[PDB]
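Notes for the one structure printed next.
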Amino acid sequence: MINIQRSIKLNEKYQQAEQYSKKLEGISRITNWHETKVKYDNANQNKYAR
Amino acid sequence: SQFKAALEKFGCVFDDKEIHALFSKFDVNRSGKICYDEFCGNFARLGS
Amino acid sequence: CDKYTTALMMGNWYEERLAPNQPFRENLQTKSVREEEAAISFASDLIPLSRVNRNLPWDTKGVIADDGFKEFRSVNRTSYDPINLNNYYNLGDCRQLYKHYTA
Amino acid sequence: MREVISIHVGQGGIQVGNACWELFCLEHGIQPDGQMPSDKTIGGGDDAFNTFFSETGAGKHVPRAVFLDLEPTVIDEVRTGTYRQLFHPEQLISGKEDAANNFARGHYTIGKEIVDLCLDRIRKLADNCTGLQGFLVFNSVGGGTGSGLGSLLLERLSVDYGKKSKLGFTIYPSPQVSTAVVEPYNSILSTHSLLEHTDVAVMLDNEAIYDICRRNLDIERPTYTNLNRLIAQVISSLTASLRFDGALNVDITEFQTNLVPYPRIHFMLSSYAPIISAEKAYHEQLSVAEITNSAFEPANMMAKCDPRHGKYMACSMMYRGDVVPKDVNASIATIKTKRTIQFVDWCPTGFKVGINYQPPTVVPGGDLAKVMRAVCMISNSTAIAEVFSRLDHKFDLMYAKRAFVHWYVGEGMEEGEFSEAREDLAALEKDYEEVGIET
Amino acid sequence: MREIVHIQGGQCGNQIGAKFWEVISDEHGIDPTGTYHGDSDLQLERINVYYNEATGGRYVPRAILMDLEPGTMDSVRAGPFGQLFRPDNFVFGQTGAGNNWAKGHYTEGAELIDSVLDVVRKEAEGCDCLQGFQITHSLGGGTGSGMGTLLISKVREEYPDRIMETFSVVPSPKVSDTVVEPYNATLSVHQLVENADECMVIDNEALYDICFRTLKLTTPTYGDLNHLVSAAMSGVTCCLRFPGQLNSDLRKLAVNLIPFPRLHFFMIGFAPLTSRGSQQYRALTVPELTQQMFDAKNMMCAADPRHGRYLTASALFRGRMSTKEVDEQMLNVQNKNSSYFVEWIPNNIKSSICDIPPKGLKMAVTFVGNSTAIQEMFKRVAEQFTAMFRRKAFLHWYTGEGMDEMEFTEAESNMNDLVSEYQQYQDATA
Amino acid sequence: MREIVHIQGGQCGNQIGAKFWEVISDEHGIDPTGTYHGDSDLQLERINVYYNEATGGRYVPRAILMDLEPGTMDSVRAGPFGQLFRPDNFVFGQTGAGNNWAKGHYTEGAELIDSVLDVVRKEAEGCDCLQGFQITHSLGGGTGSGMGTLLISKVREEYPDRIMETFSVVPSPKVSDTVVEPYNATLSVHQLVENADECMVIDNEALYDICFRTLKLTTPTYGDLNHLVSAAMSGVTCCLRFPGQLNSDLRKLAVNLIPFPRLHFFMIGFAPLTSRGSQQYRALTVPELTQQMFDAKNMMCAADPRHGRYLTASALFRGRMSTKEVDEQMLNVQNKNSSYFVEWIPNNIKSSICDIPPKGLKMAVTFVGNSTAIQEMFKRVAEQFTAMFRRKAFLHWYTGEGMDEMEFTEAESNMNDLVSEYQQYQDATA
Ligand SMILES: Nc1nc2c(ncn2[C@@H]2O[C@H](COP(=O)(O)OP(=O)(O)OP(=O)(O)O)[C@@H](O)[C@H]2O)c(=O)[nH]1
Ligand SMILES: Nc1nc2c(ncn2[C@@H]2O[C@H](COP(=O)(O)OP(=O)(O)O)[C@@H](O)[C@H]2O)c(=O)[nH]1
Ligand SMILES: Nc1nc2c(ncn2[C@@H]2O[C@H](COP(=O)(O)OP(=O)(O)O)[C@@H](O)[C@H]2O)c(=O)[nH]1
Ligand SMILES: [Mg+2]
């Protein structure tokens with residue numbers, strides 16, 4: 001009896017903790033693309049003139 | 001430089017004065033190119 | 001040597017003329033090599049193992065002799081090598097328009 | 001952002017990974033110690049190396065490759081080779097005893113003491129990876145440790161990761177060109193194990209490439225280095241699109257929906273062109289039409305199989321160089337028109353074409369000449385069942401009287417598991433026979 | 001690292017071991033004083049396979065030698081390279097065997113075997129990871145054939161999983177030197193079949209024929225035959241000590257060569273062998289190596305390989321060659337001689353490649369074969385045994401040391417069974 | 001600083017000490033004239049434990065020489081390093097004990113022991129902080145076994161809390177030279193178990209076996225046995241005199257080796273031992289050292305420890321080395337031979353490390369074990385004693401100085417109870 005509801009509670013807690021990290025990791029990679037973008041903007045005006 | 005790197009390999013990260021001391025003691029001819037064959041022979045004999 | 005003294009052309013007169021030396025056949029009177037000594041190690045029965053002098057080592061080199069080659073290389077070491085990679089770098093486009101010494 | 005993980009297991013896998021990573025590190029211009037030679041790079045490739053290399057934060061780069069073997073000879077040979085400062089020292093896993101051409105040794109007795117370590121390394125690699133695209137695995141099937149450890153790793157990964165795509169470049173035994181004597185057992189069990197765990201299978205037999213290099217490079221005494229160089233060339237041509245700009249970029253995920261009609265049928269064979277020496281190249285033409293015609297030449301394929309005995313179901317071809325899409329389309333039309341290559345009725349469209357600007361790179365000390373156009377083709381055909389039928393024939397002839405069975409059974413291997421492999425391969429060959437039946 | 005220990009017993013075993021150790025010392029560049037003076041670095045990468053290191057930097061072989069009479073040990077110490085062996089591995093009796101199996105296998109062998117078992121145990125446990133054992137001995141003699149095989153059984157009881165190699169100089173009727181040959185030969189072959197993982201038969205008159213015909217010298221001596229056997233034995237395990245393209249260990253050889261647990265008797269050969277007068281006049285090609293290798297006369301056994309069908313063969317090429325030429329030559333020799341290979345096994349010849357050839361040589365081929373031609377040797381041994389046992393000749397010397405004719409009967413029946421279900425596959429067809 | 005004085009009696013003890021002091025002086029770099037000529041300050045830092053400070057910067061041993069026959073003193077004075085001993089410490093009787101325990105313990109010993117007791121009291125009071133006492137003698141002789149034991153009794157009465165060690169040489173029935181040994185041996189054992197804190201059994205039979213088999217030198221003398229016992233004697237006390245990873249004193253060894261106060265008999269051994277022609281072929285490493293350390297025939301007692309179960313064991317390592325290798329070798333030898341260790345006291349082995357190796361060696365090991373296999377010595381001694389006693393043979397000599405059969409009976413009963421007690425703690429389980 002009890003161990004059933006215990007399993008549901010643990011699984012629910014862990015899947016919430018999982019989805020939080022999922023979105024948190026998702027945002028960082030778009031931020032990374034944007035930040036490397038300006039850092040690498042130096043080329044392609046130079047390296048294009050040549 | 002490679003002697004310093006080799007010592008860093010084993011973890012004996014030392015400073016410049018004693019690295020010159022160690023290098024010069026083995027480099028008897030003072031040319032500046034030590035022979036690690038004689039180096040390893042010396043250390044093997046000491047370890048015997 | 002066919003019941004003869006190898007200065008004659010009975011069968012196998014030629015390739016055995018190339019014999020190295022093999023001192024044993026003309027020195028089987030020396031015996032000697034009485035050089036094991038009483039080692040007192042290898043062994044004891046306390047008596048050391050009694051030594052009987054042996055004869056000459058009999059030549060050897062039965063396998064085909066070395067054909068003056070050193071060898072001792074690995075196919076993987078030979079195949080890649082640093083030389084090709086260094087050559088295909090910090091070089092090239094050398095046509096000797098003027099004359100200049102190069103390594 | 002897109003990375004793949006490369007696995008090299010078995011002695012053949014290691015000796016092909018050597019050439020693969022030689023070509024890779026040369027193509028992006030990386031010194032063997034790993035240090036970027038700077039030399040006014042100003043980010044010339046910019047971000048084109050993260051697919052295969054990861055920056056250490058300051059200077060050198062480390063490849064995303066894992067090397068597995070139980071006999072330390074190849075491993076410490078690599079550690080004393082010329083790429084000694086490149087690889088991660090504890091990422092080159094070396095075992096204790098070789099499996100010694102025994103499948104059960106590497107799958108039930110010795111293999112379990114290394115898979116945990118290998119999974120740990122794969123985990124720490126994937127943790128650093130952020131845009132993982134898939135797994136590319138190399139292994140020999142005619143070997144004990146290769147087949148066994150490959151099967152165990154595929155089993156573990158199929159549940160630890162799941163949906164991530166897996167592409168395996170397997171080297172099945174040649175018809176008569178063969179080294180070992182018990183390899184039909186290892187091959188049959190390994191293909192049984194991988195049939196339902198691997199996603200893409202690529203045939204890479206040996207004697208076919210022997211004939212290729214004999215006919216094109218005119219090399220009468222080729223060695224395994226030429227083999228590995230050709231394989232690495234094929235791999236780089238296949239994987240260029242992920243890291244280089246192109247007109248029609250194709251991802252590795254653009255393979256399951258283009259080459260796999262049914263879940264069971266996922267075995268294909270490759271071809272590459274042009275293959276020419278350095279003397280017989282500079283007065284020739286290397287036209288797109290002639291290279292794509294030579295690609296479909298049956299004698300030019302990488303595997304010993306006659307495509308004229310079977311139908312075609314799918315072909316994916318990658319062009320690299322300055323190719324013209326209109327020329328590619330015209331050549332494709334000519335290929336479709338010419339009758340000998342007959343496509344199956346239910347596949348009115350069968351071609352997946354990719355284009356990349358980057359010309360192929362040549363390695364110093366190599367045999368291939370510097371070429372300005374190339375094409376690599378992967379084909380799924382019903383004729384591949386011939387090699388399976390041949391392997392089944394050999395297996396039946398030697399299992400008729402239970403030869404070599406004791407070596408397996410004494411290692412914990414159960415006697416009956418050979419049977420289920422037999423019925424499974426019978427079902428697979430029957431499926432291949434069925435799919436070619438017209439409606 | 002996967003090191004193996006050496007054990008030798010009897011006169012022939014001791015002499016073969018001495019010559020083999022001299023050959024290996026020459027190969028690895030270790031001097032008679034035990035100090036290394038080699039040239040290339042590769043000589044040390046697997047030096048631990050055959051030698052242990054001691055304080056002072058000297059390397060000593062891990063070989064244990066054993067006999068019931070001290071004369072052979074006196075000889076081996078006084079001979080060249082006699083200072084390599086540590087004094088602890090010499091074990092001996094004081095009485096000798098006198099070519100009597102019971103003397104060396106029941107009373108004196110049993111009372112002496114404890115010390116040698118202790119020595120082999122400590123030597124095996126000293127090294128890190130075992131790989132197997134190799135033995136060199138004779139079956140026509142007393143102390144070897146009895147006490148060595150007793151040691152074989154004892155060590156097999158204690159190490160069931162390790163691989164076992166025997167190099168048996170099985171005596172032939174043409175070169176006969178003892179009348180009690182059939183008795184001890186039959187008993188030893190009875191005891192060997194259930195314990196030895198691989199057996200390698202060598203024949204004295206076959207070696208004499210090789211020396212007369214190929215090497216072409218009037219007056220050979222046991223030194224030359226020992227040298228040939230040593231070269232073959234060293235070529236067996238080249239891959240374990242040197243890098244190669246297709247490495248193969250002893251377990252790989254056993255798996256590739258053993259169809260059934262009781263079919264483990266092999267016949268070996270070495271190439272190239274040529275006379276000193278024609279040393280410079282021959283090319284160095286894989287076709288020539290294989291042509292010399294597959295020749296029936298080149299083999300080291302009295303059995304004619306062409307009187308039966310090969311079950312399995314293995315070759316260990318050395319040097320830098322091309323797998324293409326190696327394997328195409330293997331294919332060609334398997335196709336033009338389909339009559340001599342049993343049909344129901346495909347590609348019954350295995351190849352291995354090593355990068356380091358013997359010093360001063362480029363391409364060398366060590367060949368090992370499991371075929372049905374070995375039947376004839378056991379058949380002649382059996383006919384001699386029955387013709388000499390039916391009259392109970394020389395029987396009382398055995399029966400007077402706790403030996404009964406029941407074990408002789410069992411041994412002859414077992415050898416006959418080996419002959420029977422060894423030749424069955426010759427006529428068995430798929 | 002926790003110094004210890006030396007007491008020795010009998011010609012046996014005198015001979016042992018003559019070479020023990022030579023070995024110690026060599027270790028500490030002391031010339032025969034007593035002037036320091038060492039090389040490292042470690043050799044000089046901890047000299048006060050054994051050598052006092054005499055006039056002129058010289059050092060004299062704090063050893064007492066005591067005996068009833070002065071020819072032994074005359075001989076030991078003229079031996080090597082004989083000038084070290086101060087003339088005061090010599091005490092001697094002019095009659096002799098005559099191999100008679102009664103004469104050496106009641107008439108002459110009682111009359112003479114006052115002077116030696118005064119001398120030892122002076123020497124003990126002179127030291128700043130005394131650590132303990134060590135005696136060396138033989139139980140087969142008269143003067144030692146009587147008067148040294150009486151001195152032990154008085155010393156234990158006078159200094160209660162200090163530690164006592166006794167190097168006891170008991171006669172084995174094989175190498176016997178005296179007919180009245182069982183009587184005085186039993187009497188000495190019964191008196192000595194009353195007061196001794198630690199006992200080290202030493203056997204001439206075992207020493208002869210060691211010299212015959214390990215050192216393999218053809219002509220052993222008493223000097224070689226003295227050398228072995230001197231090395232073992234010095235090994236146990238190394239850590240008190242030199243720095244190391246883990247310090248350990250005699251009291252620590254006693255605590256870790258004494259389960260019960262009546263169980264204070266130990267069996268000791270030293271490693272490594274090799275001949276002269278075998279030093280080149282050995283590698284001095286922890287595996288070999290621990291293999292020789294637990295070896296049965298290595299022991300310096302006739303007792304086979306495989307006949308019983310070890311209660312406690314200790315190991316003292318000399319040299320510079322890593323710790324885990326000692327630890328894991330100990331764990332492996334405990335795990336692999338769990339049947340020879342009693343199971344209700346797990347982890348019954350102690351290890352200690354000192355970084356100063358013996359001169360001429362790089363690694364050394366000293367082993368002290370408390371095991372139940374010692375009981376067979378007392379069993380056979382009691383057998384001989386009762387066989388001689390049922391007929392009252394040689395009894396009038398002992399009855400001639402007031403001793404009675406009550407003492408013999410109670411000593412026999414006391415040692416029989418000790419044997420039964422040792423058996424009891426062996427044949428017990430939780
Ligand atoms: N084309 C090619 N094939 C190779 C190469 N190396 C090994 N192989 C194949 O590998 C097969 C035998 O297996 P191995 O690679 O020798 O060894 P393994 O697969 O690791 O298995 P074990 O022998 O137990 O170690 C041979 O039949 C070859 O076809 C290579 O460098 N090139
Ligand atoms: N090829 C070769 N055979 C040998 C050599 N020494 C002895 N033999 C053979 O050993 C056989 C005699 O074996 P024996 O010494 O009596 O065996 P044991 O009684 O057990 O010691 C003879 O038939 C010889 O042919 C040798 O140096 N070379
Ligand atoms: N280890 C050793 N044992 C000795 C020495 N001298 C005598 N013994 C032994 O002592 C026993 C006799 O003891 P004994 O001399 O009567 O003792 P004491 O009467 O007290 O001097 C003999 O069995 C000898 O084996 C020696 O220098 N070293
Ligand atoms: Mg392998």
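Recorded method is electron microscopy, 4.1 Å.
Each Cβ is built from the backbone N, Cα and C atoms, and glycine gets one as well.
As recorded in Swiss-Prot, the features of this protein are as follows:
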- D:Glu254: active site (ACT_SITE)
- D:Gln11, D:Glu71, D:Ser140, D:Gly144, D:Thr145, D:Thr179, D:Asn206, D:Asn228: GTP binding site (BINDING)
- D:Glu71: Mg(2+) binding site (BINDING)
- D:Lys40 to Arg: Produces faster growing cells in medium with paclitaxel, a microtubule-stabilizing drug (MUTAGEN)
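Following the DSSP three-state reduction, the secondary structure of D:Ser140 (GTP binding site) is strand. Taking the Cβ of D:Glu71 (GTP binding site) as centre and 10 Å as the limit, one finds 25 other Cβ atoms among all the protein chains shown. Of all the binding-site residues given, namely D:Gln11, D:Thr145, the one with the smallest number of surrounding CB atoms inside 10 A is D:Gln11. Here the binding-site residues are D:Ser140, D:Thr179, D:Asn206, D:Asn228, and the one with the most other Cβ atoms within 10 Å of its Cβ is D:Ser140. In sequence order, D:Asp98, D:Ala99, D:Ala100, D:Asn101, D:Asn102, D:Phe103, D:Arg105, D:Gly106, D:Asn186 are the residues of the chain that are 6 or more apart from D:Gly144 (GTP binding site) and have a CB within less than 8 Å of its CB. Taking D:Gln11, D:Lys40, D:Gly144, D:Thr179 as the candidate recorded positions, the subset whose CB lies under 6 angstroms from any atom of ligand 1 consists of D:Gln11, D:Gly144, D:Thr179. Proximity to chain E (Cβ-Cβ under 8 A) holds for D:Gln11, D:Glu71, D:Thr179 out of the binding-site residues D:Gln11, D:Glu71, D:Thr145, D:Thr179.
When Cα-Cα distances from D:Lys40 (mutagenesis position) are compared across the binding-site residues D:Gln11, D:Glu71, D:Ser140, D:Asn206, D:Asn228, the shortest belongs to D:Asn228.
Candidate recorded positions: D:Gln11, D:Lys40, D:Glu71, D:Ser140, D:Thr145, D:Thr179. Those with a Cβ under 6 Å from ligand 4, in sequence order, are D:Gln11, D:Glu71, D:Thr145.
A simple way to gauge crowding: the CB of D:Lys40 (mutagenesis position) has 6 other CB atoms within 10 angstroms, across all the protein chains here. D:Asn206 (GTP binding site) sits 28 Å from D:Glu254 (active site), counting Cα to Cα. Between the CA atoms of D:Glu71 (GTP binding site) and the residue listed as 'active site' there is a gap of 37 Å, rounded to the nearest whole number. Reported as a whole number, the C-alpha separation between D:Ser140 (GTP binding site) and the residue listed as 'active site' equals 26 Å. When the Cα of the residue listed as 'active site' is compared against those of the binding-site residues D:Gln11, D:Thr145, D:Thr179, D:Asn228, the shortest separation belongs to D:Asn228. In three-state terms derived from DSSP, D:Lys40 (mutagenesis position) belongs to neither a helical nor a strand segment and is classed as coil. Note on D:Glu254 (active site): other Cβ atoms within 10 Å of its Cβ, all shown chains, come to 15.
The record assigns D:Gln11, D:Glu71, D:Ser140, D:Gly144, D:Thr145, D:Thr179, D:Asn206, D:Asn228 to the GTP site; their largest pairwise CA distance measures 22 Å.
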